[PDB]
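The structure appears right after this line, and notes come after that.
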Amino acid sequence: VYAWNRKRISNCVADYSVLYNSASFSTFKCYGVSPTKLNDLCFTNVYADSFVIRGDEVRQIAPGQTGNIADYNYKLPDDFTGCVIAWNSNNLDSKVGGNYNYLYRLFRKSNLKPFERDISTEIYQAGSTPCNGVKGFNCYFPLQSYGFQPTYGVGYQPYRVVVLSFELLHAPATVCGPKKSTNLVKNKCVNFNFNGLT
Amino acid sequence: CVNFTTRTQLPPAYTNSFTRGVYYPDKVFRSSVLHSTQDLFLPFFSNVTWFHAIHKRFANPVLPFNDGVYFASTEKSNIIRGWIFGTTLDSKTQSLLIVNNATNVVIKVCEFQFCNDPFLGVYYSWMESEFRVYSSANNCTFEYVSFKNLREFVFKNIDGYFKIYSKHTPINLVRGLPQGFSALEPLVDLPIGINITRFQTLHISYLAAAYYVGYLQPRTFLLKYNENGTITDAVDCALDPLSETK
Amino acid sequence: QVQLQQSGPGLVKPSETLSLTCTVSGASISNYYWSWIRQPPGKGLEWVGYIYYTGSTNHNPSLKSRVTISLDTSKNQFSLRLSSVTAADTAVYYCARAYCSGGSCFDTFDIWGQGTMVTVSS
Amino acid sequence: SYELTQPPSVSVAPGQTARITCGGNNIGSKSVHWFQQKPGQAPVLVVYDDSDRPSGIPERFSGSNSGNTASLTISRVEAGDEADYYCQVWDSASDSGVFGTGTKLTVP
Ligand SMILES: *[C@@H]1O[C@H](CO)[C@@H](O)[C@H](O)[C@H]1NC(C)=O
Ligand SMILES: *[C@@H]1O[C@H](CO)[C@@H](O)[C@H](O)[C@H]1NC(C)=O
Ligand SMILES: *[C@@H]1O[C@H](CO)[C@@H](O)[C@H](O)[C@H]1NC(C)=O
Ligand SMILES: *[C@@H]1O[C@H](CO)[C@@H](O)[C@H](O)[C@H]1NC(C)=O
């Protein structure tokens, strides 16, 4: 989560029906857009951010939310326009001995700005004495490992989270949703629509 | 990038456009009819600047784009390979790069850090193995990979769309821009959504071709679509009073 | 709820090595400073030393030459060894956890063990 | 060695305010903490960071640290407040915890 990945999506089409009609998502919440209306909207660009957090932290991924993840790992803007999707990944991101490859920023002197990624691993100086890269009192590692295990509770089990931020700026509309066509009938008075020409 | 100690460039040459540069205004078919439209055209009998591409390092010049550029090349082998478009042509701003390597055609919009002397080399069947055009390419915003010959192209950046129209004809003239009528068919429109004010030519180096550059203007034209829809003749509504009557 | 349990010899002969063990239950022994405090009869609390999960250890200057603090994360325990124990070492020994709020471990102790009485008598 | 001095005992009737003082050179520049220890029980943190109370500590307890003196104030002393109160600071020079001599609070 402290190193949440991001991908740009532009100049393409996607059928969001497979998305919001899929039951494989534990959390599916859209702000500023109707989940069932995605195929009906075009956007200049989209950002797909991806990471893993435990269930109890899933609620922090939303505008106006605070907490360790919201403040130090991943922050959303209050005017965020887009959707948040999350689903348990216990079978994938948990291990018998504890999956410690997932970490979250536990120390930070300030909160992250919207869509800010902080990957600094510098020893956090909690006192006046500098740490000089040596752990000790007032000197703690800024990241904390989840150590996910299959026996952890739902709120502690891992969840893969994807945030889709749709941006409809003054640039030409590039990302859209493919509308299914209909069979063609000849020699009958009908209403036609060919690639938008009606 | 490959560095050249001696950088030079041939002086520009000047000629006249005659009556080329016509390209289909829309994607609409008409049959045996005259249609009038006001768009960016290459005005008939315009001043055109032409130069040579040698395949001492003679480097192509960077030229302004203005509102639309008519490019042309007359060569036997495909010496001309592509172009670069933008305003600063550096890493500070997004830059467009179009090329047609031996494999296919590549078009990328990125914050390229272009080389001082863009280089594309071939060695002898001729096989290309040297491509040193840009030192960097970051924050990429677009990517898409697909007896003389006269290859003509028209580039127009309007409404965030870089529109390219093209034509390819077998030309027998040995020197000079050939006089004749041949419409440019649409090649492709790309919604890159960038600003372009200058450009430079991209050539191949064999380990000399000739090209022409003219500039479009907002002009009103009358095209004559044949029965088959081919653009047969055109009239510029501001060349001379006879044109205005037509 | 984190719990600390102290075990060791209730009676140790003079000049022998006193070995006390503190077991942590309900939470991982990691990411916390674990300290030993001794209360001699009739005297106030005296800090003996602390150990961090990374192996960093510090001790009271008056007891540095005789005190060793070790950590066993596999058993979630930490041990205090006092060499050449004397009658002055007869005391109640508690293990305590440094208070860590917001990730910063303060110089206070929030969780204490019930304490174990060690008597040095021949 | 850095030392903290506390009164040996403080007697305050129920309902009154008990003030326990902890003396030490430059203690004002250090974070002073107050622990409560009942007979036969382990010390319990009552105040930290010179004003802060761990969750569950009644509001009647309060801490202050000024100059060379720290003060623990117990408003409305109750029969349950009878215990030994210890002030603890951290000497960064020796990086060690220094505890006060302890004050026996009694409630007649
Ligand atoms: C074209 O422009 C050049 C200077 O840029 C000028 O010398 C030349 O006369 C022009 N062409 C004609 C036909 O006038
Ligand atoms: C990348 O280029 C785009 C151009 O559309 C610009 O808006 C964006 O700020 C650039 N990002 C960086 C990090 O330079
Ligand atoms: C392109 O130019 C227009 C007008 O000068 C300006 O509004 C726009 O911001 C420019 N775009 C870039 C990417 O510089
Ligand atoms: C149209 O094309 C056909 C064959 O493609 C040709 O026979 C015919 O002559 C053309 N029409 C005109 C008007 O040239």
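Quick note: numbers on chain B are straight from Swiss-Prot, i.e. 15-69, 77-145, 151-172, 186-240, 244-249, 262-300, in order.
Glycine is treated like the rest: Cβ placed from N, Cα and C.
Lifted from Swiss-Prot, the feature list:
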- B:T19 to I: In strain: Omicron/BQ.1.1, Omicron/XBB.1.5, Omicron/EG.5.1 (VARIANT)
- B:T20 to N: In strain: Gamma/P.1 (VARIANT)
- B:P26 to S: In strain: Gamma/P.1 (VARIANT)
- B:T95 to I: In strain: Iota/B.1.526, Mu/B.1.621, B.1.1.318, Omicron/BA.1 (VARIANT)
- B:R102 to I: In strain: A23.1 (VARIANT)
- B:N121 to Q: Partial loss of biliverdin affinity (MUTAGEN)
- B:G142 to D: In strain: Kappa/B.1.617.1, Omicron/BA.2, Omicron/BA.2.12.1, Omicron/BA.2.75, Omicron/BA.4, Omicron/BA.5, Omicron/BQ.1.1, Omicron/XBB.1.5, Omicron/EG.5.1 (VARIANT)
- B:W152 to R: In strain: Omicron/BA.2.75 (VARIANT)
- B:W152 to C: In strain: Epsilon/B.1.427/B.1.429; when coupled with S13I induces resistance to NTD antibodies by changing disulfid bond in positions 15-136 to 136-152 (VARIANT)
- B:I210 to V: In strain: Omicron/BA.2.75 (VARIANT)
- B:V213 to E: In strain: Omicron/XBB.1.5, Omicron/EG.5.1 (VARIANT)
- B:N234 to Q: Increased resistance to neutralizing antibodies (MUTAGEN)
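Annotated features taken from Swiss-Prot, shown on the structure.
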| residue | record | DSSP (3 states) |
| --- | --- | --- |
| B:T19 | variant position | coil |
| B:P26 | variant position | coil |
| B:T95 | variant position | strand |
| B:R102 | variant position | strand |
| B:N121 | mutagenesis position | strand |
| B:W152 | variant position | coil |
| B:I210 | variant position | strand |
| B:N234 | mutagenesis position | coil |
Nearest of the variant positions (B:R102, B:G142, B:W152, B:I210, B:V213) to B:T19 (variant position) - Cα to Cα: B:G142
Candidates B:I210, B:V213: member of the variant positions with the richest Cβ shell (10 Å): B:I210
Rounded Cα separation (Å) that holds between B:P26 (variant position) and B:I210 (variant position): 23
Alpha-carbon distance [B:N234 (mutagenesis position); B:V213 (variant position)] in Å: 37
Chain-internal residues near B:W152 (variant position), provided their CB is under 8 angstroms and they sit 6+ positions away: B:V143, B:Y144, B:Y145, B:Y248
Candidates B:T20, B:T95, B:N121, B:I210, B:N234, namely the recorded positions, that fall within 10 Å of B:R102 (variant position) by Cα distance: B:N121
By Cα-Cα distance, the member of recorded positions B:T20, B:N121, B:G142, B:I210, B:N234 nearest B:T95 (variant position): B:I210
CB within-chain contacts under 8 A for B:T20 (variant position), separation at least 6: B:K77, B:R78
Cβ neighbour count within 10 Å of B:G142 (variant position): 15
Spatial neighbours, same chain, of B:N234 (mutagenesis position) - Cβ under 8 Å, 6+ residues apart: B:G107, B:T108, B:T114, B:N196
